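A short write-up of the structure that comes next.
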Amino acid sequence: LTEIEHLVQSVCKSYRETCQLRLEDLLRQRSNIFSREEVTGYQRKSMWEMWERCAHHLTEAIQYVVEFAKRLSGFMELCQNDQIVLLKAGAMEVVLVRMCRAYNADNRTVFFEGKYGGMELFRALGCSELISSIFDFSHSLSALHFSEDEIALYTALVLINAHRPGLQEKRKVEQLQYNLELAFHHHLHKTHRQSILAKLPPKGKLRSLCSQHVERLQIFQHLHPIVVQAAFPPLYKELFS
Ligand SMILES: O=C(O)c1ccc(/N=C/c2c(-c3c(Cl)cccc3C(F)(F)F)noc2-c2cc[nH]c2)cc1
Ligand SMILES: CC(C)CCC[C@@H](C)[C@H]1CC[C@H]2[C@@H]3CC=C4C[C@@H](O)CC[C@]4(C)[C@H]3CC[C@]12C
């Protein structure tokens, strides 16, 4: 079988082994919705407690994306500088895409600490506009009904982007990007799903939402810093130190 068919299978496998939550569990858990009393309990928590809970959930989600990246064929053969450039620019963009699997467009809820709740759950953070933008982005993606394999291949391409400023081996990243682009396009053709290509987000949209999100995380980290065991210490030290 072709190099390309093996690449499709290796990306989909890496995604399945690092997807964090199973699509089947997320879909079954949709009727499990926070009560009005439970929502008020979250809204009454301090900004610093809600920050600690959200920062830790986001850090864990990032570490699943680092492991995904480390299993992509060719990623570990890039020099360490380029691994960090791609993960710094891309890992949180991948988390914001992965969110659509945990999002219910019928009631605008996300899976958070065991149940589905609306953006009002997060009232204590004082970030309603940013959180509203994140919910709207997931709402956009949800209308594609991405397959597990589509989201594996799309998120691989979010990370493997030869236009990220600061790459030292831009040609080696182009070669991996071209192969992943061919794998995605090959797979959409094979499954009669080329129709999603015209519906994917404007590329600057993900970058611009993500830059606002990370800027806000960096401000909270500065006021009330959390600490975690780095999966990728060189990357951690770039973001945290
Ligand atoms: O090695 C590891 O395990 C590891 C774990 C997490 C890392 N960064 C996470 C963050 C955060 C963030 C979060 Cl999630 C919570 C609190 C504070 C921050 C802060 F802003 F301070 F960085 N924000 O953006 C990213 C990011 C990562 C890649 N691109 C953007 C980096 C390495
Ligand atoms: C701006 C900062 C301070 C607050 C952000 C609040 C909201 C939007 C955050 C807090 C915790 C986050 C979740 C943490 C973990 C996961 C699992 C991952 O597989 C998909 C994304 C998902 C489901 C995140 C979606 C966004 C999320 C719900």
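Numbers in chain A track Swiss-Prot; the residues on display, in order, are 267-507.
The header says X-ray crystallography, 1.9 Å.
Just so you know, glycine gets a Cβ as well, placed from its N, Cα and C.
Under the heading of mutagenesis, Swiss-Prot lists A327 to F and annotates it as follows: Completely abolishes transcriptional activity. What Swiss-Prot notes for the published mutagenesis of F378 to Q is this: Completely abolishes transcriptional activity. Listed in Swiss-Prot as a mutagenesis experiment, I397 to N is described as follows: Nearly abolishes transcriptional activity.
Recorded features from Swiss-Prot, shown on the structure.
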residue	record	Cβ neighbours (10 Å)
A327	mutagenesis position	19
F378	mutagenesis position	17
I397	mutagenesis position	20
Between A327 (mutagenesis position) and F378 (mutagenesis position), find the distance joining the two CA atoms and give it rounded to the nearest Å. 12
How many whole Å apart are the CA atoms of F378 (mutagenesis position) and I397 (mutagenesis position)? 14
